[PDB]
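Beneath this line is the structure, given in structure tokens, with notes to follow.
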Number of protein chains: 2
Amino acid sequence: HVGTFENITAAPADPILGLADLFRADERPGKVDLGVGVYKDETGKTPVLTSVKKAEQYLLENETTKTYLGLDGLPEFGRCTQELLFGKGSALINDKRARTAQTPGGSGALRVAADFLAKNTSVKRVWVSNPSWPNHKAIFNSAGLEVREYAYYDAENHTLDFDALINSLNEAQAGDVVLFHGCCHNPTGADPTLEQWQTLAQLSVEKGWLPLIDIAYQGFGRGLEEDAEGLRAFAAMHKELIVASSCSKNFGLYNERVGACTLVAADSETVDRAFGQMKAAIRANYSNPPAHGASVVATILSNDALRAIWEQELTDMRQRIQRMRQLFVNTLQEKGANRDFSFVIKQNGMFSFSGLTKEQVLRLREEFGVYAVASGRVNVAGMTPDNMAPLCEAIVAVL
Amino acid sequence: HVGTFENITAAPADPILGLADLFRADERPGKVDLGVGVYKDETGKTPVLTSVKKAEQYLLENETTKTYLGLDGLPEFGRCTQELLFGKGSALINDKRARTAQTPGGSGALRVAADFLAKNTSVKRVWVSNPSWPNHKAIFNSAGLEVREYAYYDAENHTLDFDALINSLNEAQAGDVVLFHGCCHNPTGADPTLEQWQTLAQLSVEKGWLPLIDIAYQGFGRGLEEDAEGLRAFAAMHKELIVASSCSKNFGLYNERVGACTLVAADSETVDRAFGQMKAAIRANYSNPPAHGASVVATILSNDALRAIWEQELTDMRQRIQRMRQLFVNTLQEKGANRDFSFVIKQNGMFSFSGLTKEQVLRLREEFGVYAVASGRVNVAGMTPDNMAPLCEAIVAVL
């Protein structure tokens with residue numbers, strides 16, 4: 001009998017992993033990795049937040065069981081998540097129109113949403129932005145859902161081409177899902193203004209789309225509340241929506257897999273009915289979600305002092321990112337960049353498209369030891385006041 | 001337009017939660033919960049193990065980042081898992097034939113295995129015992145795989161009807177997956193002898209089944225090494241295996257979602273191809289597995305002192321369960337039970353089928369506050385020296 005695994009085709013090499021290997025083997029002292037996918041501080045570290053360490057100590061000292069939680073996880077974490085998303089006192093929460101399942105990361109939430117939609121609704125198609133966050137397609141396709149892209153970023157002029165966006169969405173049908181990044185669009189950093197969000201929300205009601213908001217950077221754009229404005233504009237106008245939220249970045253809890261899938265429906269009866277089926281989707285997957293990270297988040301958010309420490313940590317991250325954005329632009333100008341990069345200070349979060357070609361990206365790595373991903377996406381948190389001049393000189397040299 | 005969620009039909013109520021609800025509302029003091037699905041100690045608690053607390057303290061002190069690891073999780077956890085499953089000096093390990101992805105519990109492992117099989121192999125069918133763990137069907141069905149049942153337990157006579165088992169498996173085709181519980185069959189507690197495992201292993205090679213060993217109770221039957229005998233009998237004889245392992249029960253890490261999916265193939269290059277695609281299945285699901293529980297397990301197993309503590313704790317759990325089995329039988333006899341329950345003494349792990357009718361189970365609950373599941377499955381870890389007499393008196397009264 002031939003082996004069941006004998007003829008499996010190798011998965012394509014991960015170009016990201018390959019760059020990471022090359023980088024760690026690179027012995028040049030001047031090397032700089034702008035391709036990284038997580039936050040880094042000024043020293044190049046991705047530390048455990050102090051608020052998280054404190055919460056973990058509290059759990060160490062107080063947890064008396066690790067017995068299974070329900071399929072939807074820790075109720076307190078669900079409540080905290082809904083408040084972050086919709087605001088405390090939200091009419092939506094008061095009307096009991098939202099149900100939240102804690103999931104292993106926003107990634108887990110996206111897959112749970114995908115499986116739930118596939119098994120219980122007529123949704124066939126999910127629309128995502130161009131450029132897309134690479135992982136959306138794999139997740140939705142895995143559940144049997146088609147993924148299509150709508151117009152979003154004007155790469156030549158470095159803008160969110162809103163008119164192109166709206167027009168391209170005319171192709172989306174009632175009952176399709178349209179996925180928007182809540183804030184800090186990954187990878188462009190180009191977000192709708194509030195007016196644009198309101199226009200999108202109205203359009204979604206007129207066209208009958210089911211909005212899915214992927215929000216993994218609440219707090220990295222302009223602030224916690226500001227960053228939720230778009231989501232809330234949608235929540236105000238829609239009877240239904242899905243939110244896949246993450247605490248990986250804003251709590252620095254990446255590997256603990258802390259996020260949630262929130263369902264909103266027209267009324268309590270409907271959302272409860274839907275949620276029962278979402279729980280079934282969870283039962284057929286990983287059964288119940290990992291407690292530690294969600295416990296940490298609930299612990300931080302349900303304590304005034306810890307929460308304040310965390311909010312400052314988040315503000316510090318946001319502001320370092322903004323500083324690097326401004327310093328990048330100014331240093332490019334100082335180094336004689338032959339064109340303007342002001343778009344960088346108009347963009348939110350750790351990622352922007354540099355506008356560099358793949359050839360320029362290659363040249364940057366080979367000649368200058370400056371690493372970016374093929375798309376030209378750079379993580380400004382990979383920049384520091386000490387590495388900024390040489391990396392900008394390098395960029396100017398390849399323009 | 002409206003409601004994508006409006007036409008969703010209600011999930012059937014799950015009687016488990018229903019029974020938990022009933023139990024919770026039951027204010028009677030004599031309550032005995034034999035329906036629970038986790039280990040409980042003599043005081044009726046599901047504690048965090050001391051070895052685990054020590055490991056968590058060490059992590060708090062030493063961890064400096066929670067940045068994403070690979071989709072396969074923590075390498076050291078993978079290695080320790082493999083060593084537990086296959087033993088020191090395993091030729092299989094020496095030949096580099098195994099790869100392990102840390103997953104969110106054995107449940108996550110089973111789903112990942114299912115998705116990996118569905119997307120990359122010709123497996124159409126997974127065979128499970130009658131009865132088996134209730135979630136197997138949902139998990140495999142979710143991935144598009146049919147689930148079929150093989151004969152296993154003779155409920156009238158309280159035996160693993162091995163001849164019935166073997167014959168029923170003649171229907172399993174080459175390339176089908178056949179799932180066996182590694183030890184402490186859930187829910188019967190009836191395990192194959194080593195000779196029976198060897199017979200199954202040989203049959204499996206002859207018939208070309210892909211064995212999937214679901215092992216969630218290693219150490220609860222006869223001991224760590226003994227409980228792996230079955231798995232190892234399969235490993236000795238097979239070019240390919242999948243193991244879904246869990247640390248939920250033997251480390252008391254239930255809600256941290258610590259388990260693994262281990263692929264074994266004919267050789268290193270083959271298992272690498274398979275493993276790459278398993279990683280893709282993970283990427284389309286929850287992406288990274290949750291670090292905390294796996295870090296705990298790796299910390300314990302890679303330290304001689306901590307490991308020795310953990311093994312003693314595991315022995316204590318195993319031995320308590322065995323003592324309750326013995327005590328249950330002796331107490332029923334002394335209480336004049338109108339029949340023999342001696343089958344309970346030889347069964348392995350925390351579960352047995354009591355043989356009580358649903359009428360008797362209902363009466364047990366309504367009249368005596370003794371809670372079993374409708375199937376008559378009892379969790380003997382729900383028994384204690386203190387509750388044993390009234391428990392057995394209630395049972396005698398309903399016989």
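These residue numbers are counts, starting from 1, taken along the chain as shown.
Header lists the method as X-ray crystallography, 1.7 Å.
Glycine is treated like the rest: Cβ placed from N, Cα and C.
For reference, Swiss-Prot has these:
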- B:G37, B:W133, B:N186, B:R377: L-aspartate binding site (BINDING)
- B:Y68 to F or S (Swiss-Prot position 65): Slight changes in activity (MUTAGEN)
- B:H136 to A (Swiss-Prot position 133): Slight increase in maximum velocity of the overall transamination reaction between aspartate and 2-oxoglutarate (MUTAGEN)
- B:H136 to N (Swiss-Prot position 133): Decreases to 60% in maximum rate of the overall reactions in both directions (MUTAGEN)
- B:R283 to V (Swiss-Prot position 280): Reduces first-order rate constant over 25000-fold (MUTAGEN)
- B:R377 to A (Swiss-Prot position 374): Reduces first-order rate constant about 10000-fold (MUTAGEN)
- B:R377 to F or Y (Swiss-Prot position 374): Second-order rate constants are reduced by >5 orders of magnitude (MUTAGEN)
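Distribution of Swiss-Prot features across the structure.
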residue: B:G37; record: L-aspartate binding site; DSSP class: coil
residue: B:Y68; record: mutagenesis position; DSSP class: coil
residue: B:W133; record: L-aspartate binding site; DSSP class: coil
residue: B:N186; record: L-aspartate binding site; DSSP class: coil
residue: B:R283; record: mutagenesis position; DSSP class: helix
residue: B:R377; record: mutagenesis position; DSSP class: strand
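Annotated pair B:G37 (L-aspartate binding site) and B:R377 (mutagenesis position), C-alpha to C-alpha distance, rounded: 10 Å. Residue with the densest Cβ environment among the mutagenesis positions B:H136, B:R283, B:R377: B:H136, by other Cβ atoms within 10 Å. With the fewest other C-beta atoms within 10 Å around its C-beta, B:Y68 stands out among the recorded positions B:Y68, B:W133.
Among the recorded positions B:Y68, B:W133, B:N186, the ones with a Cβ under 8 Å from a Cβ of chain A are B:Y68.
B:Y68 (mutagenesis position) is 32 Å away from B:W133 (L-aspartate binding site) when you measure Cα to Cα. B:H136 (mutagenesis position) has its Cα within 10 Å of the Cα of none of the recorded positions B:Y68, B:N186, B:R283, B:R377.
Same-chain residues with CB within 8 A of the center of the B:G37, B:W133, B:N186, B:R377 CB atoms, the L-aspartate site residues themselves not counted, are B:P134, B:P187, B:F351. Here the candidates are the recorded positions B:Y68, B:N186, B:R283, and by Cα distance the one nearest B:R377 (mutagenesis position) turns out to be B:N186.
Counting every protein chain shown, the number of other Cβ atoms lying within 10 Å of the Cβ of B:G37 (L-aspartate binding site) is 19.
The CA atom of B:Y68 (mutagenesis position) is located 34 Å away from the CA atom of B:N186 (L-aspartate binding site). Between the alpha carbons (Cα) of B:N186 (L-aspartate binding site) and B:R283 (mutagenesis position) lies a span of roughly 30 Å.
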